[PDB]
Amino acid sequence: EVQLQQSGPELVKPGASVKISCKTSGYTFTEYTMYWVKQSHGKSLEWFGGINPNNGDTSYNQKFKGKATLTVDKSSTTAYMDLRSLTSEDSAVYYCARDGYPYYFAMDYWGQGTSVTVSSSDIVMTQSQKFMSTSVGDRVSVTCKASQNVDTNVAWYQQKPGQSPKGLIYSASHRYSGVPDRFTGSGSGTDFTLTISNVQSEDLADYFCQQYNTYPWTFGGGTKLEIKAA
Amino acid sequence: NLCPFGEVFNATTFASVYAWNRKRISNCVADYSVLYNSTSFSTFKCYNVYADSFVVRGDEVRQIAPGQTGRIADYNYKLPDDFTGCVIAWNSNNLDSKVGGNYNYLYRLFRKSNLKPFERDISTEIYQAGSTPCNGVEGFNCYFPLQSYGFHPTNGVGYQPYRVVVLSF
Ligand SMILES: *[C@@H]1O[C@H](CO)[C@@H](O)[C@H](O)[C@H]1NC(C)=O
């Protein structure tokens, strides 16, 4: 039912300006906070900013100060991110995501991402292993260390090849709807581990952790999973 | 010996809807044709008398009914579906509004859940709208649960102060 459908891809000159869209449906638009995520090629996810559709309130990650503007149209149930003054650094995939609170903490639904390409004392999450390899049936764990206490407010995301991130674990150790028992969450305070129990073929993905303890939200560096079988 | 409805209907100052007053009057005759002809009300719906009263802006007076829905009915003053009493309301822009605005009249704007019938909540805790906690500090997705009615003398009747009295049994 729930569905976040975004605009098409846009190629623009440097120093331009583009407004992309995230058209929602299947749920009451004003109930849930909308968010936006930047992701460059082969690089990690960066929490860009959020917006409350019930009153227009927003919050911007100061790293991207004044480079975008978040707005909503309650009549068309659509959220907008207006990117302004585009340099070469800005070319990346931009995801809109929904805050699932008060039910499923963090970002429980993700848009399909719009690929924008131009041409002419914060929290830090540490994921030591960039790459990591196992085989089908093996157990495996992925770790995160935060600079500060973040209690149990951490989510774990799965990004499969060329796909938008899908939520795996919310609130340190709770699975989203329809997540195999093989993914179990663990940790508290500073150290968090995600354990994939019976590694499957499907599990070839890139796993990020993400703290939602304080804005601006921050992600891990991605731990790439790789499977071999012969 | 008839009921002294003037005690609550003609009180000096009314209460905010979220902190609604519950004055109760017992063992007096509650006649209705007498209360009607006393002053021309705007709403006079009927369905040991508890006469609780408060101030709400006009376009939300409709929420003081059985089985309603909205800011007032959900988070401020909920009537049950089986209500057996009367809802009396009337305009009071001249009394409860001042030039430049009267802000003494408040209302609850968010709540983690709905009210049961005749429940009263007067907490002052920072409402958490997002997945992130508020920790008492107010900011984005961290809103103070109570807001103030404007009530300038220029507002339309929809946004104008209305005195409301509910006779319950
Ligand atoms: C309130 O006072 C007015 C006059 O000031 C009077 O007409 C009215 O009857 C009073 N209300 C009640 C319920 O006695």
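By the numbers in Swiss-Prot, the shown part of chain B spans 334-380, 394-515.
The backbone N, Cα and C atoms fix where each Cβ goes, and this holds for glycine too.
Where Swiss-Prot documents B:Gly339 to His as a natural variant, the accompanying text is: In strain: Omicron/BA.2.75, Omicron/XBB.1.5, Omicron/EG.5.1. Among the sequence features in Swiss-Prot, the natural variant B:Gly339 to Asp is noted as follows: In strain: Omicron/BA.1, Omicron/BA.2, Omicron/BA.2.12.1, Omicron/BA.4, Omicron/BA.5, Omicron/BQ.1.1. Quoting Swiss-Prot on the natural variant B:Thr376 to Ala: In strain: Omicron/BA.2, Omicron/BA.2.12.1, Omicron/BA.4, Omicron/BA.5, Omicron/BQ.1.1, Omicron/XBB.1.5, Omicron/EG.5.1. For the mutagenesis result B:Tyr453 to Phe, the note given in Swiss-Prot is Decreased HLA binding to NF9 epitope. Increased binding affinity to human ACE2. For B:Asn460 to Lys, Swiss-Prot lists a natural variant annotated as follows: In strain: Omicron/BA.2.75, Omicron/BQ.1.1, Omicron/XBB.1.5, Omicron/EG.5.1. Quoted from Swiss-Prot, the note on natural variant B:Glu484 to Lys is: In strain: Beta/B.1.351, Eta/B.1.525, Theta/P.3, Iota/B.1.526, B.1.1.318, Gamma/P.1, Zeta/P.2 and Mu/B.1.621; May enhance affinity to human ACE2 receptor. Looking at Swiss-Prot, you'll find the natural variant B:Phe486 to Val noted as follows: In strain: Omicron/BA.4, Omicron/BA.5, Omicron/BQ.1.1. B:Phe490 to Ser appears in Swiss-Prot as a known natural variant, with the remark: In strain: Lambda/C.37, Omicron/BQ.1.1, Omicron/XBB.1.5, Omicron/EG.5.1. B:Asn501 to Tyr appears in Swiss-Prot as a natural variant; the accompanying note says: In strain: Alpha/B.1.1.7, Beta/B.1.351, Gamma/P.1, Theta/P.3, Mu/B.1.621, 19B/501Y, Omicron/BA.1, Omicron/BA.2, Omicron/BA.2.12.1, Omicron/BA.2.75, Omicron/BA.4, Omicron/BA.5, Omicron/BQ.1.1, Omicron/XBB.1.5, Omicron/EG.5.1; May enhance affinity to human ACE2 receptor. For the mutagenesis result B:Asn501 to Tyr, the note given in Swiss-Prot is Increased binding affinity to human ACE2.
In the deposited model, 13 residues between B:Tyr380 and B:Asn394 are missing, and the Cα-Cα distance across the gap is 17 Å. Comparing Cα positions, B:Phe486 (variant position) lies closest to B:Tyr453 out of the recorded positions B:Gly339, B:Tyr453, B:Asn460, B:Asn501.
In sequence order, B:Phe486 are the variant positions among B:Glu484, B:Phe486, B:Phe490, B:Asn501 whose C-beta falls under 8 Å from a C-beta of chain A. Closest to B:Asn460 (variant position) in space, going by CA atoms and restricting to the variant positions B:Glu484, B:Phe490, B:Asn501, is B:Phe490.
Within the same chain, residues at least 6 positions away in sequence whose Cβ sits under 8 Å from that of B:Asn501 (variant position) are B:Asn439, B:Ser443. Looking at B:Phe490 (variant position) and B:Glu484 (variant position), their Cα atoms lie 7 Å from each other. Using CA atoms as reference points, the recorded positions B:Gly339, B:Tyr453, B:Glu484 were checked against B:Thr376 (variant position), and the closest is B:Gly339. Taking each of the recorded positions B:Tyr453, B:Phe486, B:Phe490 in turn and counting other Cβ atoms within 10 Å of its Cβ gives the largest count for B:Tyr453.
Checked against ligand 1, the recorded positions B:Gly339, B:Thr376, B:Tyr453, B:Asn460, B:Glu484, B:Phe490 give B:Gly339 as the ones with a Cβ under 6 Å from it, listed in sequence order. Mapped onto three states, the DSSP output places B:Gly339 (variant position) in helix. Local packing around the Cβ, expressed as the count of other Cβ atoms within 10 angstroms, is greatest for B:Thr376 among the variant positions B:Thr376, B:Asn460.
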